[PDB]
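Q: My questions will all concern the structure given below.
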Amino acid sequence: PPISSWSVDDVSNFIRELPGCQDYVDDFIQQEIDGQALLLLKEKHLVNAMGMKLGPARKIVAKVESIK
Amino acid sequence: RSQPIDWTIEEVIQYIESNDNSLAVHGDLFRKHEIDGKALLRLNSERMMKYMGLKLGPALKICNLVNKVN
C-alpha cells in the first residue's frame, strides 16, 4: 500500500523496525505520525521539533522517499 | 463561493474536514480557538503545538492544507 494510506500504527512498525542502533518509535507515537504526516515530515521537523539528531533524521526522510 | 480570508469558523472546519477526514476529531479545537478564515491563514505548526495542543502529525497536515489556500 502507498505510504499515504499508512496508519499511525503502520508508521510505528516502520520506524521501530528501521535497522539502526536506536529506537525512535515512542517519538513518533507521541506525535501521531500517520502516513500522510510521514510524507510531510522533513529534517527540519524531526530535528527542530522532535529533537532528533540530523544524521538519523536525514536517513529516515531518505528511507521514506525511497519507499515512495 | 466566498474565499478563504472571509471564511467563518465553520467554513474553515468544513475545508479542513472535507479535504482530510482524519482531522475531523480536531474540529472542536478549531471552534474553541475561534479559527476563522483570517486566523487560519495566520496559523503555523509552532502556534498549533504550543497554543492549541496539537501534535506534530496533525499540525503538519493542517499546515499542508493551509498552504493550499494561502
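All residue numbers given for chain A refer to Swiss-Prot; the residues shown span 1508-1575 in order.
If you check the header, you will see the structure was determined by X-ray crystallography, 1.8 Å.
For all residues, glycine too, the Cβ spot is worked out from N, Cα and C.
Pulled from Swiss-Prot, these are the listed features:
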- A:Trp1513 to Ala: Significant loss of Scm-binding activity (MUTAGEN)
- A:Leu1545 to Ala: Little effect on Scm-binding activity (MUTAGEN)
- A:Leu1553 to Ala: Little effect on Scm-binding activity (MUTAGEN)
- A:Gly1562 to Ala: Significant loss of Scm-binding activity (MUTAGEN)
- A:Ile1574 to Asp: Little effect on Scm-binding activity (MUTAGEN)
Q: Given A:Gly1562 (mutagenesis position) and A:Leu1553 (mutagenesis position), what distance in Å do their CA atoms have, once rounded to a whole number?
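A: About 10 Å separates the two Cα atoms.
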Q: I'd like to know which of these mutagenesis positions, A:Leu1553, A:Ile1574, is least surrounded, judged by other CB atoms within 10 A.
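A: It is A:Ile1574 that, of the mutagenesis positions A:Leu1553, A:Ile1574, has the fewest other Cβ atoms within 10 Å.
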Q: Just the number: how many Å between the Cα atoms of A:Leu1553 (mutagenesis position) and A:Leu1545 (mutagenesis position)?
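A: A:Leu1553 (mutagenesis position) and A:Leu1545 (mutagenesis position) have their Cα atoms 10 Å apart.
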Q: Which residues, sitting 6 or more apart from A:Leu1545 (mutagenesis position) on the same chain, put a CB under 8 Å from its CB?
A: A:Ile1510, A:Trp1513, A:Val1518, A:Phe1521, A:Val1571
Q: Just checking, which of A:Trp1513, A:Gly1562 (mutagenesis positions) has the fewest C-beta atoms within 10 Å of its C-beta?
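A: Least crowded of the mutagenesis positions A:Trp1513, A:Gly1562, by Cβ count within 10 Å, is A:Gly1562.
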